[PDB]
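Student: Before we start, here is the structure in question, set down as structure tokens.
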Amino acid sequence: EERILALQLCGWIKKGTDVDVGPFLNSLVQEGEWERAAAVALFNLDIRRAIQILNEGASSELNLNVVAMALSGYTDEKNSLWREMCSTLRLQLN
Amino acid sequence: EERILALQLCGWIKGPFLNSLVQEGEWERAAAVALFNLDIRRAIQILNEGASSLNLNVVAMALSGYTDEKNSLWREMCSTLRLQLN
């Protein structure tokens, strides 16, 4: 409850017990800061929703599509070539 | 023997072809040629080098995604966005 109130104060959660980011999601979608919404959904744990958001953003305005193709590689193996490489290589992002 | 002769005439072999392609600057064609020879880490190295010489690193760390699972998100996503890429 204290965490809920803190998140509400932070602007992510609206009033009420309705824990649904669809309000902030649509607000960001109209706002145009697509990357921030993608990060928030990732925090909200909606991977395919973030994929749809990034694809729609690419429908707006190229690099985003390839970023999303990297995003489709969500693998949790401890001996990971994909994680051995992209984890270092992500530094080139702007 | 017929296949070897055909590939020799095709220009893929007379390594040296990889060096020639890298020198020519065709990072995309070089990476594709490597992948056609099934060397994933070589292709990743080539893509990173060409990126250092903001979409090439994106495609590189994306292609470093390799999933053999039937319904893995990687396969369907890359298939869908294969058309989208340029």
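In chain A, numbers come from Swiss-Prot; the residues present are 488-548, 552-584, in order.
Header says: electron microscopy, 3.8 Å.
Each residue, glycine too, has its Cβ placed from N, Cα and C.
So Swiss-Prot has the following annotated:
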MUTAGEN   A:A560 to E  Impaired assembly of the GATOR2 complex
Student: DSSP on A:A560 (mutagenesis position), three-state: which is it?
Tutor: helix
Student: If you count Cβ atoms within 10 Å of the Cβ of A:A560 (mutagenesis position), leaving out that atom itself, what do you get?
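Tutor: Summing over all protein chains shown, A:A560 (mutagenesis position) has 24 other Cβ atoms within 10 Å.
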